[PDB]
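K.L.:
This is the structure, below, for whatever I ask next.
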Protein chains: 2
Amino acid sequence: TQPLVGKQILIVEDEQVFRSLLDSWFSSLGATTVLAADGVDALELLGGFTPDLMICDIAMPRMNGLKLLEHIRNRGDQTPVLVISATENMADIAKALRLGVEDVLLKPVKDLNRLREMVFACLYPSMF
Amino acid sequence: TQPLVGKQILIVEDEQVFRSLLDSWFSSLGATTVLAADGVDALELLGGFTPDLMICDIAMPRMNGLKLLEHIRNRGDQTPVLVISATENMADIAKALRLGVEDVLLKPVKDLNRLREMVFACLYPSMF
Ligand code: BEF
Ligand code: BEF
Ligand SMILES: [Mg+2]
Ligand SMILES: [Mg+2]
């Protein structure tokens, strides 16, 4: 019952309650998690490690997730990214898809069984 | 009511429930938190960033906190460290104090007001 053993997930999210929920879910599935409350902090961290997947919020205090994405994509980083956001802004969702994220999911998350499918697909893809 | 604004705290702890509690406490005090479920993961992360304080567990699955400490101290890292552990092993507590940790606190944590004092003292010391 641990399909994600051996996979490392970076979670970037400013609301501590949701940070805890994602940690609990992905840890229970066997992944080792790294959590960053802040986009600037996540940017610096990515300089020294290579997560298998990053789960990323959009609205965050100091630097939002779209700017985070641009910085790491501009430097050649092709880490798979799943965005989980409350945004309804279609331009901001399009910006993330242009930056090569696998999908953008809307908060609150309700089909946890679906989230599971998509995260596994992100970690063990069949095509590019 | 945010005495830790501007300070970054790394939390290394394998139990997700306690990981969440520390995140909630330190975030509410204004610190930005980075959480690692795993000691090997924390070691790699420290190669690319410089937290103001690390809060560290001892018993963790793959690599315990004492080995983590030795590795980063052996490489010249003098990040302040606070150990929060359930260990009753006096030799293991002594090992951490020999590796230069500021203190070793026993789980479960009950004087949250005291934890606050000691973390601030670690971040804003008066002497060496
Ligand atoms: F703050 Be996020 F965009 F949900
Ligand atoms: F697992 Be720890 F030493 F509390
Ligand atoms: Mg947010
Ligand atoms: Mg432990």
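Numbers in chain B track Swiss-Prot; the residues on display, in order, are 2-129.
Determined via X-ray crystallography, 1.9 Å.
For all residues, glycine too, the Cβ spot is worked out from N, Cα and C.
Feature list, courtesy of Swiss-Prot:
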DOMAIN    B:9-123  domain 'Response regulatory'
MUTAGEN   B:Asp58 to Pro, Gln or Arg  Lack of phosphorylation. Cannot bind RpoS
MUTAGEN   B:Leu67 to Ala  Lack of phosphorylation
MUTAGEN   B:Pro109 to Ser  Resistant to IraP but not to IraD. Increases stabilization by IraM. Decreases phosphorylation
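Give me the lay of the land around each of these features.
P.N.:
Counted with DSSP, the domain 'Response regulatory' (B:9-123) comes out as 51 helix, 23 strand, 41 coil.
In the shown protein chains, 25 other C-beta atoms lie within 10 A of the C-beta of B:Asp58 (mutagenesis position).
For B:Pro109 (mutagenesis position), the number of other Cβ atoms no farther than 10 Å from its own Cβ, over all displayed protein chains, is 8.
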K.L.:
Where ligand 2 binds, which of the mutagenesis positions B:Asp58, B:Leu67, B:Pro109 are close by, with Cβ under 6 Å?
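P.N.:
If the test is a Cβ under 6 Å from any atom of ligand 2, the answer is B:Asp58.
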K.L.:
Ligand 4: which of the mutagenesis positions B:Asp58, B:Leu67, B:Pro109 have a Cβ closer than 6 angstroms to it?
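P.N.:
From B:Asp58, B:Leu67, B:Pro109, counting a Cβ under 6 Å from ligand 4 as near, the near ones are B:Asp58.
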K.L.:
Using a 10 Å cut-off, grab the number of neighbouring Cβ atoms around the Cβ of B:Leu67 (mutagenesis position), all chains included.
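P.N.:
There are 24 such Cβ atoms around B:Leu67 (mutagenesis position).
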